[PDB]
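Engineer: I'd like to ask you about the structure that follows.
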Amino acid sequence: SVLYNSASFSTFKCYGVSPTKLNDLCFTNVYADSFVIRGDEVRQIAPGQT
Amino acid sequence: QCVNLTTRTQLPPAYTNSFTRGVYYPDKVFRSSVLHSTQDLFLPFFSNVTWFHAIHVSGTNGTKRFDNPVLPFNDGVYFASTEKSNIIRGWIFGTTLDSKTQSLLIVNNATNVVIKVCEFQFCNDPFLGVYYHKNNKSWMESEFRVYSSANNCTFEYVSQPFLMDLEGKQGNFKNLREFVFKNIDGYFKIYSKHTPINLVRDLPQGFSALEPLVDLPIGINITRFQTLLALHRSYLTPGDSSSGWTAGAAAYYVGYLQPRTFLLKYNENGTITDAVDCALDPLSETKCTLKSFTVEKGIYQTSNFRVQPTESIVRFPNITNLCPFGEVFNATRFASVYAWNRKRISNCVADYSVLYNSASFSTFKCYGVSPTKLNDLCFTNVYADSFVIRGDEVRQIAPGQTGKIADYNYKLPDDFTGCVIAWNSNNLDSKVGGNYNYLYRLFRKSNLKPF
Amino acid sequence: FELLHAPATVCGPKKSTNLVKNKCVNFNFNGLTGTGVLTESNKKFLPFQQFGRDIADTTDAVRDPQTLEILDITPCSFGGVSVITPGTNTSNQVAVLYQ
Amino acid sequence: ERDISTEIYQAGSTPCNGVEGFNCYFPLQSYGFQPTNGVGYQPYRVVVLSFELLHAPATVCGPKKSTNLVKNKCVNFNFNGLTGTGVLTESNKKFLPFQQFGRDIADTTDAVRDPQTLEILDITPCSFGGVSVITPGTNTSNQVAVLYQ
Amino acid sequence: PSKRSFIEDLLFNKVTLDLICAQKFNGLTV
Amino acid sequence: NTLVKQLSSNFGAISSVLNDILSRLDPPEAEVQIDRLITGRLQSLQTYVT
Amino acid sequence: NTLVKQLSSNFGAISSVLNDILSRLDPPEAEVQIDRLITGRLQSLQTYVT
Ligand SMILES: C=CC1=C(C)/C(=C/c2[nH]c(/C=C3N=C(/C=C4\NC(=O)C(C)=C4C=C)C(C)=C\3CCC(=O)O)c(CCC(=O)O)c2C)NC1=O
Ligand SMILES: *[C@@H]1O[C@H](CO)[C@@H](O[C@@H]2O[C@H](CO)[C@@H](O)[C@H](O)[C@H]2NC(C)=O)[C@H](O)[C@H]1NC(C)=O
Ligand SMILES: *[C@@H]1O[C@H](CO)[C@@H](O[C@@H]2O[C@H](CO)[C@@H](O)[C@H](O)[C@H]2NC(C)=O)[C@H](O)[C@H]1NC(C)=O
Ligand SMILES: *[C@@H]1O[C@H](CO)[C@@H](O[C@@H]2O[C@H](CO)[C@@H](O)[C@H](O)[C@H]2NC(C)=O)[C@H](O)[C@H]1NC(C)=O
Ligand SMILES: *[C@@H]1O[C@H](CO)[C@@H](O)[C@H](O)[C@H]1NC(C)=O
Ligand SMILES: *[C@@H]1O[C@H](CO)[C@@H](O)[C@H](O)[C@H]1NC(C)=O
Ligand SMILES: *[C@@H]1O[C@H](CO)[C@@H](O)[C@H](O)[C@H]1NC(C)=O
Ligand SMILES: *[C@@H]1O[C@H](CO)[C@@H](O)[C@H](O)[C@H]1NC(C)=O
Ligand SMILES: *[C@@H]1O[C@H](CO)[C@@H](O)[C@H](O)[C@H]1NC(C)=O
Ligand SMILES: *[C@@H]1O[C@H](CO)[C@@H](O)[C@H](O)[C@H]1NC(C)=O
Ligand SMILES: *[C@@H]1O[C@H](CO)[C@@H](O)[C@H](O)[C@H]1NC(C)=O
Ligand SMILES: *[C@@H]1O[C@H](CO)[C@@H](O)[C@H](O)[C@H]1NC(C)=O
Ligand SMILES: *[C@@H]1O[C@H](CO)[C@@H](O)[C@H](O)[C@H]1NC(C)=O
């Protein structure tokens, strides 16, 4: 919570889990990806979205 | 480090009935006094498993087998070793088994359980070697010839030290060590089981379940593997390194997993004691349908079936309506740049594919659509345009591209579904005295609208 | 190119494959998709009629576009499976019935 | 899945064999990024977080003040996200070392392993029941009896 | 061939018991 | 007969033919159409059983 | 026993436990999931009563 509150990311939306609830749940071995894309593609990453 | 051995004797492979071994705990949830039906990777019951045994047959030119071949991995492996003198030692997993790709290595080198995933340049005949010294009557590890190099690697684990016996034991095989290796979703899952037995060959008919041990987070591609044996060198094996050796008696069995559905019986302590394979024979299918190990007498409806279709045919009306599409291209005379001709095509069948490859244009490029896709879609009131330019305007003539006055004459739309088909014309548009027939625009008052 | 303004006028460069009968396969006659046995027919169509039907709107006939012939439709055989057992206590044999 | 292969694209019916000739394109193409461009040209840094659940003992999650353990009185609990209510008591069903929690016929959890002290506990939902009223009729009187079943 | 009496024949011919293949298309068995 | 006739009904889907929906629609949009057809036919079968 | 076993199906939701759905979702996004689960269990209970 406090992490993304300060960072002020422009694009942020979470699927299948609420961002406010994220502090409560417990996971196993969270992954993290990272790359750089063109502007249009930033509005083009989503599950089942061609 | 390589010592590629000799003196091997040829022998056909041997196969064995696997009986009902190979059941493991598929989930980490306690259950008691229930029957659970689940589908997963299991070893099918009563399957032919490959039996590789290392033994030195006495006599003149006796059968000397040192079987450490490359075995495909497929989708999982069941590996059961029957042992009395500690010959089977470790496993090597990979795809190309050289420095080009990562290669997992598990080894039990008599002191630690060493797990590495390093880009080893593995030898053709990797092994470890135990030397027996006659005076002290002691057995000691002496050769470690597995990998020539080790680089570019991330995971590594080493366990606590121990001192393992290395004596060559006579008699009969008595220890049974059986393992299951799976590779799912970046996880290398290992299951194991250990039991005292007494048998000279084959597998015991007793049933046993296998308990998870570790799930290594590796995430490497694996398609082949190999096992490692501990050979014996002493005064009884004269010769060089390649021939002066003998192999202690050992045997291991390899079986392959397949996706199957099992009915598993949990006891009151939660240890799996029985299982039923739901695709072995009609009786087992009935047991799985009825969800019990006991069925009374009668007739039971158990499944359905169908005759699977074997081929597929597609029939469409005989095509007899060709297009004049190729006729506009075969134009004896081309129009001017400003007076670019527009052709309308409708009530026909698009046939771009044959024209594309056969003509072999100099500059064929298309944006936003593939030619094959163009055959699989529809268009309404197809339009065709053509003109003549020079070499430099070819770069200029493009979607969303500006340029000179001639480029401004025919401005492509910024968003325009179309693509360029240009070809050179030197043997037909060249005149020794100068071809002044065609005229263009070099200076214009303003620009022009698209199309 | 343009679209979504009028009924389509140029479409579908279509390839055709050979015809097989007496073995149930996937078929496609002018977009009529399905599976089954193709066989010769005796029912006669009027010149403009493409494919027949039954009381329950089941396609039990078709006309081949190229050779102008009437073929039937008869599904791949299927049925239930039954196991006759004398009891797991008494014996371990079974007899299988395909219905 | 990831792909770093760099081989000549061969859509056309011509064997390129790494010639980069006609109808032999190179499938991987480069961006062009300059600050003086359009509104949609600016590069974006995308970071995708991915989770997975109910596959192992929990190892990554937030900092909540773990409280003391109270038993024999049915209270709210939260064991690694497995929320619920019920009586917690000592368990006699032995767990194998790799097993975490047990379930029942109805796929309901009735046993858990304590993440801190590494001990097994039972979960039995609080006592509950139905209530019935015995009445002689408001025409006669207004006394009633209650039956807990 | 079937040892049925006269009245049984008269009763069997008054009740009329392809529709079966049409219904057989979608996994309906009798 | 009626149990068969219920097959030739959209039940709110785009097309009553199961294959023709998936032939011209992406997976995660056609999923809801197939899920509507499934429950329609399931109710039409439950009625006959009762 | 069939009723009890039917109690633990997905019916189209993400998971079959109401507590799990409530734990990781905002009510505006959990309402539809819970609605699907409710209609499934309601159909099951009506079948049992009949
Ligand atoms: C590869 C050949 C191999 C050898 C020679 C081997 C020997 C070996 N394993 C032992 C225990 C054990 N060995 C293991 C596990 C392993 N041990 C390993 O070498 C590896 C790689 C694993 C893990 C995958 C375990 C878990 C035990 C304890 C068994 C028990 O007491 O329950 C023991 C002492 C107890 C005994 O003999 O019963 C020996 C001598 N184990 C082997 O697997
Ligand atoms: C199970 O084991 C192997 C699987 O490869 C098969 O072995 C064959 O055995 C026959 C004799 O029965 C030999 O003639 C063949 O040459 C063997 N195949 C080899 C060596 O590749 C065996 O047939 C398999 N059994 C079944 C029923 O498939
Ligand atoms: C078995 O393998 C382990 C792992 O390499 C060996 O342990 C290493 O031994 C060397 C020898 O001096 C040390 O320098 C390393 O620090 C050890 N690595 C450890 C402890 O992680 C072990 O020696 C091998 N067994 C034998 C008999 O050599
Ligand atoms: C994982 O397994 C192997 C290792 O890379 C790959 O299979 C190879 O595929 C190429 C191209 O199809 C072939 O030329 C090789 O012969 C294959 N190797 C073998 C041993 O058959 C496979 O593609 C890999 N897949 C992924 C996703 O990494
Ligand atoms: C950049 O990284 C630093 C690391 O100290 C961090 O403090 C800062 O918040 C980061 N900037 C962001 C997340 O915008
Ligand atoms: C490995 O075996 C090959 C096969 O003949 C041989 O040519 C090579 O010399 C061997 N490598 C050694 C002995 O190091
Ligand atoms: C027997 O093995 C031990 C191993 O430590 C060695 O020290 C000893 O020298 C060996 N015996 C002889 C006679 O070399
Ligand atoms: C392998 O190691 C070499 C060092 O010799 C390094 O240059 C190379 O990048 C490494 N490979 C990978 C995939 O990192
Ligand atoms: C189950 O566990 C108990 C408790 O130790 C033990 O006495 C018994 O032998 C075990 N096995 C069986 C089959 O009950
Ligand atoms: C028409 O053009 C095509 C390709 O441009 C060519 O193959 C064909 O021979 C031409 N037909 C003529 C010139 O009659
Ligand atoms: C198509 O080809 C077949 C095969 O000879 C022929 O009988 C038919 O007349 C042709 N034309 C049409 C429209 O089917
Ligand atoms: C059948 O079951 C009965 C009672 O369980 C038993 O007495 C009898 O021996 C069984 N039949 C056989 C052939 O074992
Ligand atoms: C109860 O019912 C009787 C019968 O209708 C009526 O006469 C009487 O007024 C009612 N109320 C009483 C008894 O308080």
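Quick note: numbers on chain D are straight from Swiss-Prot, i.e. 465-613, in order.
Just so it is clear, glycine is given a Cβ too, placed from its N, Cα and C backbone atoms.
For D:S477 to N, Swiss-Prot lists a natural variant annotated as follows: In strain: 20A.EU2, Iota/B.1.526, Omicron/BA.1, Omicron/BA.2, Omicron/BA.2.12.1, Omicron/BA.2.75, Omicron/BA.4, Omicron/BA.5, Omicron/BQ.1.1, Omicron/XBB.1.5, Omicron/EG.5.1. One natural variant named in Swiss-Prot is D:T478 to K, and its note says In strain: Delta/B.1.617.2, Omicron/BA.1, Omicron/BA.2, Omicron/BA.2.12.1, Omicron/BA.2.75, Omicron/BA.4, Omicron/BA.5, Omicron/BQ.1.1, Omicron/XBB.1.5, Omicron/EG.5.1. As a natural variant entry, D:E484 to K appears in Swiss-Prot alongside the note: In strain: Beta/B.1.351, Eta/B.1.525, Theta/P.3, Iota/B.1.526, B.1.1.318, Gamma/P.1, Zeta/P.2 and Mu/B.1.621; May enhance affinity to human ACE2 receptor. Looking at Swiss-Prot, you'll find the natural variant D:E484 to A noted as follows: In strain: Omicron/BA.1, Omicron/BA.2, Omicron/BA.2.12.1, Omicron/BA.2.75, Omicron/BA.4, Omicron/BA.5, Omicron/BQ.1.1, Omicron/XBB.1.5, Omicron/EG.5.1. The natural variant D:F490 to S is recorded by Swiss-Prot, whose note states: In strain: Lambda/C.37, Omicron/BQ.1.1, Omicron/XBB.1.5, Omicron/EG.5.1. What Swiss-Prot says about the mutagenesis result for D:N501 to Y is this: Increased binding affinity to human ACE2. Here Swiss-Prot notes a natural variant, D:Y505 to H, with the remark: In strain: Omicron/BA.1, Omicron/BA.2, Omicron/BA.2.12.1, Omicron/BA.2.75, Omicron/BA.4, Omicron/BA.5, Omicron/BQ.1.1, Omicron/XBB.1.5, Omicron/EG.5.1. Swiss-Prot documents D:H519 to P as a published mutagenesis change and attaches the note Increased resistance to human covalescent sera neutralization.
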Engineer: Quick check: of the recorded positions listed here (D:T478, D:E484, D:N501, D:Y505), which one has the Cα closest to that of D:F490 (variant position)?
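Structural biologist: Sorting the recorded positions by distance from D:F490 (variant position), the top entry is D:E484.
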Engineer: Could you tell me which three-state DSSP class D:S477 (variant position) falls into?
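Structural biologist: Note: D:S477 (variant position) is coil by DSSP, not helix or strand.
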Engineer: Across all the protein chains here, work out how many other Cβ atoms are within 10 Å of the Cβ of D:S477 (variant position).
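Structural biologist: Neighbour count, Cβ to Cβ under the 10 Å cut-off: 7.
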Engineer: Please compare the recorded positions D:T478, D:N501 by how many other CB atoms fall within 10 Å of each one's CB, and tell me which has the fewest.
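Structural biologist: It is D:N501 that, of the recorded positions D:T478, D:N501, has the fewest other Cβ atoms within 10 Å.
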Engineer: Around the Cβ of D:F490 (variant position), how many other Cβ atoms lie within 10 Å? Please give the count over every shown protein chain.
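Structural biologist: There are 11 of them.
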Engineer: Can you tell me which of the recorded positions D:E484, D:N501, D:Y505, D:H519 is spatially closest to D:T478 (variant position)? Compare CA atoms only.
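Structural biologist: That would be D:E484, the closest of D:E484, D:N501, D:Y505, D:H519 to D:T478 (variant position).
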Engineer: From the Cα of D:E484 (variant position) across to the Cα of D:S477 (variant position), what is the distance in angstrom?
Structural biologist: 14
Engineer: Checking proximity to ligand 4 here: which recorded positions out of D:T478, D:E484, D:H519 have their Cβ closer than 6 Å to it?
Structural biologist: none
Engineer: Here are the recorded positions: D:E484, D:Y505, D:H519. Which has the lowest count of other Cβ atoms within 10 Å?
Structural biologist: D:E484
Engineer: Which of D:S477, D:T478, D:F490, D:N501, D:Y505 (recorded positions) reach within a Cβ distance of under 8 Å of chain B?
Structural biologist: D:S477
Engineer: Against chain A, with Cβ pairs under 8 Å, which of the recorded positions D:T478, D:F490, D:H519 show up? Give them in sequence order, please.
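Structural biologist: The recorded positions close to chain A are D:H519.
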Engineer: D:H519 (mutagenesis position): which of the recorded positions D:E484, D:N501, D:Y505 is the nearest Cα neighbour?
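Structural biologist: For D:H519 (mutagenesis position), the spatially nearest of the recorded positions is D:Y505.
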